Each structure stands twice: as structure tokens, then as C-alpha cells.
Amino acid sequence: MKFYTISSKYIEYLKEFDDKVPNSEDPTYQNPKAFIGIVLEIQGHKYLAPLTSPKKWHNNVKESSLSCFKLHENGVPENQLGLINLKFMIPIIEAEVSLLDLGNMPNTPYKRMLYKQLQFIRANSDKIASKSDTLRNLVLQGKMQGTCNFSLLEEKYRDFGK
Amino acid sequence: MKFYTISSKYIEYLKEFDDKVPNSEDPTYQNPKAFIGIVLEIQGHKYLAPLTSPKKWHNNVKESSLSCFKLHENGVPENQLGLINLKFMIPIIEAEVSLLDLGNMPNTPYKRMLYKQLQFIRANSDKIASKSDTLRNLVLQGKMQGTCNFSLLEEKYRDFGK
Amino acid sequence: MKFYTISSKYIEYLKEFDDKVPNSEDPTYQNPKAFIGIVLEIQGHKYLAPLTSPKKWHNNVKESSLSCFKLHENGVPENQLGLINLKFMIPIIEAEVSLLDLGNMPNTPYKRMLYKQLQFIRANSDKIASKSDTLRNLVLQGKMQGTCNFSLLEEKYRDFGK
RNA sequence: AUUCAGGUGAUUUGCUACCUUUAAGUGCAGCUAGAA
RNA sequence: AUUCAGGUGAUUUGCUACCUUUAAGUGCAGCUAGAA
RNA sequence: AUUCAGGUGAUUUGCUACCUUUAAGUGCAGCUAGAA
Ligand SMILES: [Zn+2]
Ligand SMILES: [Zn+2]
Ligand SMILES: [Zn+2]
Ligand SMILES: [Zn+2]
Ligand SMILES: [Zn+2]
Ligand SMILES: [Zn+2]
Ligand SMILES: [Zn+2]
Ligand SMILES: [Zn+2]
Ligand SMILES: [Zn+2]
Ligand SMILES: [Zn+2]
Ligand SMILES: [Zn+2]
Ligand SMILES: [Zn+2]
């Protein structure tokens, strides 16, 4: 899996249909909001999930939860690295999605953390995909609330360019 | 698996054929003798094994032994909890066997220990069933002595009601 | 697996076809050169690999390498015990191969080390056989150089007695 | 005797794990404490 | 209540693993630093 | 940004494991040392 950004246009568009769709731009955002790379591929839908830095309430989110996949350094649990917000993953269009230029990022604390994250994500691909799959099923079945509207998003998203 | 008692009649009856069959009633017995719940099911035989509180010689009984399955609190080895005496498991008749009313036992040290035991037994079902299976095979094969007479008990036990 | 020696004749013979074939006798050799016992059995070929005591360059040989299987005491990694030189394993003829008389070796530092080695080898039989298998395939495929000439050795070796 | 097989990580120092049936990057150290 | 089943290690003290679906000696200690 | 999905244990607080393909209760804490 990999790190992506998403065009602001395309994020506004999904926001017409679901305010739950993650904010793309914010004055207080140092770097751009980043997404994780095809957490879920099903019925020809490619999903990307939002990354998000630590909040207070992440302490209550237990590992079993389908809402989030908690990140942290490999083998170093006390090094919390934020989480993947699956509850807000969205379907994407290859053309409005862009991979982070990791090969060109200046060596900074951030790019550094991205690699810590990346590796933990790489070694947990499956748990992630597995979680995303189930989250959607449930969401769709009407057994889970307060997530992104998968059903509706999946319906409207490709009508972006019109 | 679960906790059972066995009618005294039926225990006397098997004792006609094998004195090795565990004692059901004793003046020094606080609670009734308790048995563990289908350690072995084979050729339509349901086996229950006797529970037994610590004796001195349980220290010499090594884990590999087929005679006994040593109990102790989950993850707390120094908390020895007696053992399951497979060498004396017997085949039973659903109608002379009775489940302990755990849902109605007053909160006492005993009921408390039963749950410690139960869980350790639950998480080791397989080893237990596995041990019981092998113990019988061997016993039947004539490669093990000083156990209950499985072959003979299996033959005679259903003729209980006559 | 076990410890063997190989007749000097048969070792000279293979040396007619491949100088890479391990030296059998040397003035500086305390004990005879020893071989490990059927590292590989395939298309009716029985392979024995040479043992060899620590050299400087064994530090660069990584575990993944097909060239050698590094020995050392069980659970005691700092106790390097030389390595098995698979890159030089050779096919053998039961009649020119001989098992070391371990049962009759006087208790010496050497015989002592042999058992340390033996056990580590016994507990890794598979990795060894697995490595040998792959090493040959590759060697045969022409993807590996500087080893014994398996293809050529396999062809010529049985013509020993002529 | 025969003096480091080639690969798997958007990164990879040490070891280890895995792939070479054409496929494969885990784990324990170290380093880091980044922020959406 | 009923006082430790045998075995698998060219060697193996304790425990463990494992085998007794015809099979099975792993791991931790302990001892060992040996040489091709 | 967006502030804990429900389950699997004759019992189970905290975490965790597992299940969510109709399935699934593990492990570490803590509590506890009961007796056949
Ligand atoms: Zn939950
Ligand atoms: Zn974790
Ligand atoms: Zn008698
Ligand atoms: Zn035994
Ligand atoms: Zn235990
Ligand atoms: Zn290499
Ligand atoms: Zn090693
Ligand atoms: Zn034994
Ligand atoms: Zn021993
Ligand atoms: Zn949130
Ligand atoms: Zn739950
Ligand atoms: Zn709870």
C-alpha cells in the first residue's frame, strides 16, 4: 500500500453527497492530508483511507474496532503513530488521486515518520484490507452508523466529471 | 467441557466390574466428587474423567504423562489446581450423569475455584481430548496398566438398568 | 543425518573431473575430513557435504546464502561451530563412504564438538536438505558458479570402479 | 583447501524472516517522537 | 482413594516439545569453545 | 475535522486474541490459593 493525496475538486464533489467525507484542505494543515493506498478493492471500487494524527479519544478505540486501524512503530507500541480512519475511507478515481513523491521529499521529521508508518502498514496490509472489507459489509448491511456513506458514495462518485 | 456428578448407584455398578472406578461418596468429601464433561467421545462412548485435589505425588507426574491432565490457573503455574484423572475416566449414561448447577451455586471459594479450573480446561479442550484418546488406545492395546478397564467397562456399562 | 569419511581413491577420482571436489587428505589435518550424511537425495543421487572449521570470511556469509550452512551450538550463537560447505557437496557411492565410529571415539574435545554440531544439524535437517536442493537446481540451471560440478560429477561418479 | 550466489521494503544499519517450484521484506535491535 | 505408561536424540542431567492417525528428540537451561 | 460497531467464555473488569464467509473466548493483567 502507499501514500496518496486527492484533488480538492473531487473531495468537494463527494462532499455534496456526504459531509462525512474527509476534509482535504485546512489552514492548520502543515502538509496536505494523506490517504492510504487501496485499503479495499471490491466490485471494481478502489478505496483510499484518510490518515489522522493522534487525538485524545484514540485511547478508547480498541484494536478490534472496525472504525480505525491504529498505527505505531514496528515493535515499539508506545510510539503511537496516529491511525487510519476506515470509517471515512472513500472510493476514488485514479485520475484525481496522486501518489506522494516520497522519492523527492527532503529528509524531514515528517518524511521520516511516513516511513515508520509505511512499514507498519506494509506488514499489516491484510489486517487492514480485512478490516475495510468487513467495515463496508456491515455499513452496507445497515449494522453500522456514523461512517461514510459507502453505498451512496459508490453510486455517485464516477459521475464526477459531469 | 463441563462439570458433572454421577449417581451413586451407577458408580457402585461399575465398581462391580472394576474397583479402579473412582469413589463417588466419602465422609471426608466436602462437596460431591465432580467429573469433567466428555473428555472423549468415540464408538458412541461418552467419557467423563474424575477431578482430584492436590496430592504429594502430583509433583512427579510430568506434563507428557497420559495418566493425568494437570490443572492450574491460566498463566499462573504456581497456582496448582489439582488434576484430571484420565487413568480413571469412565463411560457414562446420560441418564445417570448430572451437570453441576453452576448458575445457582452460592459465591464461595469452591465455586470460585471451579471457574478458574473451567477456563483452563476450556482453553485446553484439545490436549485433554487428545490425551484421553491416546490413553484409551494404549490401554486397549495392552500397553498400559493400572488404569480403569476401558474394554470391560465399555462392554458392561449399558447393562446398568438390569 | 550423520558423520562420514570418504575413501581417498574415490576423492582423487572425482578430482579428475572437478578440482573443486574437497581435499580428502592434508598434512595439517588432525582428524580426517568429515562429511555430513545425505544432505540431498534426488534422482537416486546421495550427496554428502564437507564440514569445515572457521575461517575469517565466514563472517561475511549470510544465513540466506546457499553456499554454506553455518553451524553453531544450539541456542548459543556466539559459539560458532564452522559450517557445512554445500557449494562442494558431492555424490557418493555407499561403498566408498564410511560412517564415523562415534560409539568408539575416546572422549576428547573433538568428539565433544561433533555432538554439539550433530544436534544442531539434527534440529535443522530440513533447512539443510532444503538448501542443498535449491543450490543444485540453481547450479544446474546455470544461475550459480564456483560450486562443484553437480551435473558433471553426477554423470561420471558411478564409473568409479573402472 | 576452493577466500560474501542473486533477489523481496517508495526507506532498510546489524542480525534475523522470506524468494529463486520466478517469486519473496517478517521479526528483534538501532535510529527516530515527526502529525494529517 | 487408586502411590511417575513407553518411547523418538550414533551423545542428552532437569524440564519441556513430540509420537503411541506408525510414529516421534524441539526449545530452555546445564555442560561444552573443541576444528575439517 | 468528523468524538468506543456488535458478538464469541455455565463466570469475565482492563487490555488483548478471535468472529462478523454464521462464525469466534485466546493471551497478559488484575482478582484469587478455594479441594474431589
Ligand atoms: Zn467491539
Ligand atoms: Zn500493536
Ligand atoms: Zn485390585
Ligand atoms: Zn513418559
Ligand atoms: Zn501450564
Ligand atoms: Zn545473498
Ligand atoms: Zn543460527
Ligand atoms: Zn522419554
Ligand atoms: Zn535430559
Ligand atoms: Zn473521528
Ligand atoms: Zn465484544
Ligand atoms: Zn470485559
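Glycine residues also receive a Cβ, built from the backbone N, Cα and C atoms like all the rest.
In Swiss-Prot, a mutagenesis experiment is listed as C:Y10 to A, annotated with the note No longer confers phiA2 resistance, not toxic in E.coli. Here C:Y10 (mutagenesis position) comes close to C:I92, C:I93, C:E96, C:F160: these same-chain residues lie at least six apart in sequence, with C-beta atoms under 8 angstroms from its C-beta.
Quoted from Swiss-Prot for the published mutagenesis C:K20 to A: Still confers phiA2 resistance, toxic in E.coli. Note: C:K20 (mutagenesis position) has non-local neighbours C:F88, C:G146, C:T147, C:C148, C:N149, i.e. same-chain residues 6+ apart with C-beta under 8 A of its own C-beta.
Quoted from Swiss-Prot for the published mutagenesis C:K20 to E: No longer confers phiA2 resistance, not toxic in E.coli.
For the mutagenesis of C:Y29 to A, Swiss-Prot gives this note: No longer confers phiM1 or phiS61 resistance, not toxic in E.coli. The structure shown keeps the original residue. Every protein chain shown contributes to the tally, and the Cβ of C:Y29 (mutagenesis position) ends up with 10 other Cβ atoms within 10 Å.
Around the Cβ of C:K33 (mutagenesis position), a 10 Å sphere holds 18 further Cβ atoms from the protein chains shown. Under mutagenesis, Swiss-Prot gives C:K33 to A with this note: No longer confers phiM1 or phiS61 resistance, not toxic in E.coli.
Per Swiss-Prot, mutagenesis C:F35 to A is noted as: No longer confers phiA2 resistance, not toxic in E.coli. In three-state terms derived from DSSP, C:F35 (mutagenesis position) belongs to an extended strand segment.
According to Swiss-Prot, the mutagenesis experiment C:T52 to A carries this note: No longer confers phiM1 or phiS61 resistance, not toxic in E.coli. Mapped onto three states, the DSSP output places C:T52 (mutagenesis position) in strand. Shown in sequence order, C:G82, C:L83, C:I84, C:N85 are the residues of the chain, 6+ apart in sequence, with a C-beta less than 8 angstroms from the C-beta of C:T52 (mutagenesis position).
Swiss-Prot documents C:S53 to A as a published mutagenesis change and attaches the note No longer confers phiA2 resistance, not toxic in E.coli. Alters but does not inhibit RNase site-specificity. Of all the Cβ atoms in the protein chains shown, 12 others lie within 10 Å of the Cβ of C:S53 (mutagenesis position).
The Cβ of C:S64 (mutagenesis position) has 6 neighbouring Cβ atoms from other residues within 10 Å, across all protein chains displayed. What Swiss-Prot says about the mutagenesis result for C:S64 to A is this: Still confers phiA2 resistance, toxic in E.coli.
Sequence-distant contacts of C:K87 (mutagenesis position), defined by Cβ-Cβ distance under 8 angstroms and a gap of at least six in the same chain, are C:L66, C:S67, C:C68, C:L135, C:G146, C:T147, C:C148. Per Swiss-Prot, mutagenesis C:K87 to A is noted as: Still confers phiA2 resistance, toxic in E.coli but colonies are smaller.
For C:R122 to A, Swiss-Prot lists a mutagenesis experiment annotated as follows: Still toxic in E.coli. Counting every protein chain shown, the number of other Cβ atoms lying within 10 Å of the Cβ of C:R122 (mutagenesis position) is 12.
For the mutagenesis experiment C:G142 to A, the note given by Swiss-Prot reads: Still confers phiA2 resistance, toxic in E.coli. Around C:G142 (mutagenesis position), there are no C-beta neighbours below 8 angstroms that are at least 6 residues distant in the chain.
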Chain-internal residues near C:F35 (mutagenesis position), provided their CB is under 8 angstroms and they sit 6+ positions away: C:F3, C:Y4, C:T5, C:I6, C:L48, C:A49, C:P50, C:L51, C:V97
C:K33 (mutagenesis position) to C:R122 (mutagenesis position) - Cα separation in whole Å: 20
Using Cα positions only, nearest of the mutagenesis positions to C:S53 (mutagenesis position) (C:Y29, C:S64, C:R122): C:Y29
